[PDB]
Amino acid sequence: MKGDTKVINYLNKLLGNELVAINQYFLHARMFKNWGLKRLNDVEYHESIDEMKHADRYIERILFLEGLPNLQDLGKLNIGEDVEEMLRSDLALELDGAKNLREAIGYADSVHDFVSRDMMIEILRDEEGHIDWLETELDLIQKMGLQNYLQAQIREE
Amino acid sequence: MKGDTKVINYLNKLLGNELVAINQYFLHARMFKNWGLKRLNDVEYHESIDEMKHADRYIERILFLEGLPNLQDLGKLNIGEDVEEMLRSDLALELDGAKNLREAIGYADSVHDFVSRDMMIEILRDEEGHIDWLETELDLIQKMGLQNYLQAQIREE
Amino acid sequence: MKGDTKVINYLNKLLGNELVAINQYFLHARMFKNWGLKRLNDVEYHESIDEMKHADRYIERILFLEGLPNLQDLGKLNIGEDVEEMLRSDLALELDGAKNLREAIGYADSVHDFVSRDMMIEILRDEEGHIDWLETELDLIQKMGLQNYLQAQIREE
Amino acid sequence: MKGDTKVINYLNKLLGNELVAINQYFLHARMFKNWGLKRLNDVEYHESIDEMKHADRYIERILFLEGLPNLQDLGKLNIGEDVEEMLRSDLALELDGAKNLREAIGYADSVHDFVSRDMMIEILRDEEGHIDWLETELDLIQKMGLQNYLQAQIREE
Amino acid sequence: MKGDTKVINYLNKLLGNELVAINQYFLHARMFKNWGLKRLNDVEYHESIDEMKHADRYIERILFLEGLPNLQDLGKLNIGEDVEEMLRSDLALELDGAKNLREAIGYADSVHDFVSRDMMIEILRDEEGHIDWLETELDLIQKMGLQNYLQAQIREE
Amino acid sequence: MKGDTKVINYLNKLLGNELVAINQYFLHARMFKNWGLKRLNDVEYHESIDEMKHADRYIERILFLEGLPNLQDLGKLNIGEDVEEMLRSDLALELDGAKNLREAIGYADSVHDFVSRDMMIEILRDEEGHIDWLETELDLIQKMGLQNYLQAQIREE
Amino acid sequence: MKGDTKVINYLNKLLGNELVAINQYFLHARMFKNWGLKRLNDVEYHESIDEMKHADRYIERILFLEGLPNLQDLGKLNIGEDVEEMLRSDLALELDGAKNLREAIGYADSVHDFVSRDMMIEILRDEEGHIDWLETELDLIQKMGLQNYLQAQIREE
């Protein structure tokens, strides 16, 4: 079913955000795993999987709308080198992605693509959950100090 | 069964104490939850539920005694802005309510309302348990230091 | 994640509506229970629980958006003295709350807070369910007469 | 297998009767449901389903006999505005349908389409069951009075 | 609860679209069944059921809003005489109905009937799924040729 | 119980038809089995079994009515040499048998042997099902072509 | 444990190959899904998952060897526009990756990194399995023709 060209463009932009996050979350997860921070490996791995599900949804929606999903272009990752930098980079990426989502959701409504909008709102709700988790972890690092924080990650939850 | 007017007045005062505590414990729980202090969310949530049960018992008793339960007036909440402050506020509220319970229990005895007294004694035993828990947590904050204390709250027990 | 100030104000207003309804439904339920109208006790109790869930969602959303939930102010309850008067008062409260919800949902869309909007639409759906139930009960009182209506409430369903 | 032209015509006429009854029973059920008359929603819904099964049998028989099922033409519904009026309308429709069935059953026999006749006799037996139920309910409204009758419908049976 | 008159008119228009589709899908299903195309009978039958569910939701919503559901008027069926023709007709009907849904969804938003809107968005998501299925089947007829396509339908999947 | 002589004569004629069909269906089944067309073996074998059941019913009915079942005379088989020929021959036999059944059913009614008639109507319903199956397969051969049709028979259904 | 710099460089090159294949296989899978070719969706999806597992192994190995996994650079995808083109492109990518694996396996042996080598040989065995599958499907398209081939993909295996 032929979709709106700019809706497809938004879907590809958001798909692009998801592809960066999939890789960044996954690399962070395995960095945490290497360092023995099992709990952070588990959560970040889960976040990567969640972004994969989102990417899949964008891909299928774009195809249904008769557009071409773009998995070729990959945006900039910012890996970081310590736990705080890594989590802050994931947070910055989530915030940029949420801004893109809000713009796309408003636009989809205006051209009456209510199903694409509904999909995007569910994904945005997911992203805000990730934002909440990242903000909370960053605050905990400050509240309990980095040494206690790292200790609290070595066992799975 | 027409009850003693002053007993009903005490039950409404105690109901009022419970209504403040229900809201204060519940808000504290969700603040703790927001901050990632899962253990404190769990305990404060269950304390809110306990106070709800007490409130229900007062409402039912007042209605049996043919009085009018007052759920309209709400006493002063003191939320606090950090963990120690919030727990100290909960403890102060518990102590104030225990003072009112002791008065009411003595009075109900003087007018031979032994069933209302029996109900309030069970509720007071409940509140002294909350007092014990709050006192103990506050002591632990001082003994292990705030950073260790916060770390100990992030996993459910 | 810092939310829009007016959205947070709306959420607090709606939270306020839920807080009135929680108490009014709960007192109505126990009044019905006292009178032996078991069926009405069961329904109104479950409606009170439903509004508690809504209140919880508002409290959590407000805290996420870095606002301060207001559980201190409690709006006007209208208890009523007979079954029809009590149900009419619950209906009036539901209808006032639905108006507030519609205004907030429109505004959340305007400022692109689609996740707060999604939450409120779910809550509004729940509220219209309560309205449906209340309207239906009030019509039944008129159609079968009060004596038959009361007889119909003494067994749990 | 090429069927008799007038047998196919009768089947389409009967199918036409069932199509009206499907919609009228269904709308009646949901009207009853809206009014809180659960027992009447349940019965009328099941009657709508029964007529759907009959419609299915006619459609399949017409196609087997190489005719064209007519689902385009819809005869007159008579909804009515109160319980007695609605049930009387359903009864009138059943009685007209039964007349048509009797005529078709005699004709099918005359042209030796004994399998179409056998199908129609089973359907007619079903319809007379509905007529029995409707007559019984209408008599009950008169014997116990409308207020008692409505009270008897609020719980599923 | 007295609804918006124009929302009710849209709900009746959409209900009308559903009623045509219910009949058209069901007849197509049984035509496929008669031809031995079991897979196509199964899918089209379930699409008919899906449209019945949508019709039910519209009927219940309209009654809640104190309108009168129109099951009397039935729009034009376009049955068709061969598999491709039939599937194309179902697709054309889906596309017309989606256009009506988009219009109604936009309007309900303007009058703040967000629950009616939410219901219609879910139904639109369902219809776009049917559109996807129909488009895909039509393309398959072209890609594998009609003889292979028909062979692929004779066993249930 | 002494039956009507001409009813018994009809029952023997019908039994005769069944006896030819039992053999023709069984041989067809095993020819298809030899050819590797497992699906056709399965169905035709089942049809032979069905005709055995019918023959058993006629034999038992004739004996109850104090007549002599005739299993000695066997009418003409037309085996055919390819799938289409074989299926057409089964269809022609079914059609001839159905005309005989119709005559016998009308006659039984005229002499008030309603039990023999009832038995024959059930059997006729069964034969029309075989007719529907054969007509459908023959059409499928034409629509998908013989090569696809044969391919579709090699696996069991 | 500090690894050999050129081994890490090989591991990143191989990881790079896997990253292209993950995306190319996944997009191919969802294109096939959109087209109704369920069998090809299932297999290609599985191949994408397999390449994710390989990528995970490289990432973990690189980190153990104290290098930096490169998930930022993504090589050229060649999506293609029809089934044969898409499959040939997957085959070409697999063949390019296998040549890289062979080079890396020989090199790892020369610097005595036998564990990295062992990991890569297992992965190469997996890729040759994908190569066998793709070569086989491409031959089948030719042997049975595209129309039969597409028909064979519409059901899950």
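Residue positions begin at 1 at the first shown residue.
How was it done? The header gives X-ray crystallography, 1.8 Å.
Each Cβ is built from the backbone N, Cα and C atoms, and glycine gets one as well.
Look at Swiss-Prot and you will find A:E18, A:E51, A:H54, A:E127 tagged as Fe cation 1 binding site, backed by experimental evidence. Swiss-Prot lists A:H46, A:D50 with the feature Fe cation 3 binding site, giving experimental evidence as the kind of evidence. The annotation Fe cation 2 binding site is assigned in Swiss-Prot to A:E51, A:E94, A:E127, A:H130 on the grounds of experimental evidence. Among the features that Swiss-Prot reports, heme b binding site is placed at A:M52. While the structure shown retains the original residue, Swiss-Prot records the mutagenesis experiment A:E18 to A with this note: Highly decreased Fe(2+) oxidation activity. Is also severely restricted in its ability to lay down an iron core. As a published mutagenesis entry, A:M31 to H or L appears in Swiss-Prot alongside the note: No loss of heme binding. According to Swiss-Prot, the mutagenesis experiment A:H46 to A carries this note: Fe(2+)-binding and single turnover oxidation at the ferroxidase center occur normally but iron mineralization within the cavity is significantly impaired. A mutagenesis experiment is reported in Swiss-Prot for this position, A:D50 to A, and the note states: Fe(2+)-binding and single turnover oxidation at the ferroxidase center occur normally but iron mineralization within the cavity is significantly impaired. Looking at Swiss-Prot, you'll find the mutagenesis A:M52 to H or L noted as follows: Loss of heme binding. Is still capable of accumulating iron. For the mutagenesis of A:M86 to L, Swiss-Prot gives this note: No loss of heme binding. The structure shown keeps the original residue. Quoted from Swiss-Prot, the note on mutagenesis experiment A:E127 to Q is: Decreased Fe(2+) oxidation activity. Is also affected in its ability to lay down an iron core. Listed in Swiss-Prot is the mutagenesis experiment A:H130 to E, annotated as follows: Decreased Fe(2+) oxidation activity. Is also severely restricted in its ability to lay down an iron core. Listed in Swiss-Prot is the natural variant A:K38 to M, annotated as follows: In strain: ECOR 30. For the natural variant A:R57 to K, the note given in Swiss-Prot is In strain: ECOR 30. One entry in Swiss-Prot concerns the natural variant A:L68 to I. Its note says: In strain: ECOR 30.
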Proximal but sequence-remote residues of the same chain as A:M31 (mutagenesis position) (Cβ under 8 Å, at least 6 apart): A:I79, A:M86
C-alpha spacing of A:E127 (mutagenesis position) relative to A:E94 (Fe cation 2 binding site), in angstrom: 7
Residues satisfying Cβ distance under 8 Å from A:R57 (variant position), sequence separation of at least 6: A:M119, A:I123
When distances run from the Cα of A:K38 (variant position) to each of the recorded positions A:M52, A:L68, A:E127, A:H130, the nearest one: A:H130
Cα within 10 Å of A:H54 (Fe cation 1 binding site) - qualifying recorded positions among A:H46, A:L68, A:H130: none
By Cα-Cα distance, the member of recorded positions A:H46, A:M52, A:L68, A:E127 nearest A:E18 (mutagenesis position): A:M52
For A:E127 (mutagenesis position): intrachain residues, at least 6 apart, with Cβ closer than 8 Å: A:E94, A:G97, A:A98, A:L101
Around the Cβ of A:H46 (mutagenesis position), the count of other Cβ atoms that are within 10 Å: 14
Top Cα neighbour of A:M52 (mutagenesis position) in the set of recorded positions A:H46, A:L68, A:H130: A:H46
Which of A:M52, A:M86, all mutagenesis positions, has a Cβ with the fewest other Cβ atoms inside 10 Å: A:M52
Length of the line joining the Cα atoms of A:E51 (Fe cation 1 binding site) and A:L68 (variant position), in Å: 19
Listed mutagenesis positions among A:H46, A:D50, A:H130 whose Cα sits within 10 Å of A:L68 (variant position): none
Other CB atoms, at most 10 A from the CB of A:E94 (Fe cation 2 binding site): 25
Among A:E18, A:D50, A:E51, which are recorded positions, the residue with the most C-beta atoms within 10 angstroms of its C-beta: A:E51
Fewest Cβ neighbours within 10 Å, where candidates are the recorded positions A:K38, A:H54, A:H130: A:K38
Reduced DSSP assignment, A:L68 (variant position): coil
Packing count at A:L68 (variant position) (other Cβ atoms within 10 Å of its Cβ): 14
Mapped DSSP class for A:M52 (mutagenesis position), helix or strand or coil: helix
